[PDB]
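*Asks:* Here it is: the structure, laid out below.
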Amino acid sequence: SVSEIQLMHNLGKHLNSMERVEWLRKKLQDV
């Protein structure tokens, strides 16, 4: 329960290390 920007940041790092790097750019292209 935060802001749309902060919500993407909260779900854009847990993955592993290199997963968040590709997830913040390839998500909008392929969800």
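Heads up, chain A uses Swiss-Prot numbers, so what you see runs 32-62.
Looks like solution NMR, at least that's what the header says.
The backbone N, Cα and C atoms fix where each Cβ goes, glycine too.
Among the mutagenesis results in Swiss-Prot, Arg51 to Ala has the note: Reduced affinity for PTH1R. The residue drawn here is the original one. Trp54 to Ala appears in Swiss-Prot as a published mutagenesis result, with the remark: Strongly reduced affinity for PTH1R. Among the mutagenesis entries in Swiss-Prot is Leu55 to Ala, noted as: Strongly reduced affinity for PTH1R. Among the mutagenesis experiments that Swiss-Prot reports, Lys58 to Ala is described with the note: Reduced affinity for PTH1R. The mutagenesis experiment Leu59 to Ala is recorded by Swiss-Prot, whose note states: Strongly reduced affinity for PTH1R.
Just tell me what is around each of these and how deep it sits.
*Replies:* According to DSSP, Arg51 (mutagenesis position) is assigned to a helical segment.
Less than 8 angstroms from the CB of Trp54 (mutagenesis position) sit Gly43, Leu46, each of them six or more residues away in the same chain.
Of all the Cβ atoms in the protein chains shown, 15 others lie within 10 Å of the Cβ of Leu55 (mutagenesis position).
Neighbours of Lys58 (mutagenesis position), defined as other CB atoms within 10 A of its CB across all chains, total 12.
In three-state terms derived from DSSP, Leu59 (mutagenesis position) belongs to a helical segment.
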*Asks:* Cβ distance under 8 Å to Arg51 (mutagenesis position), same chain, sequence separation 6 or more: which residues?
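*Replies:* Result: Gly43, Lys44, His45.
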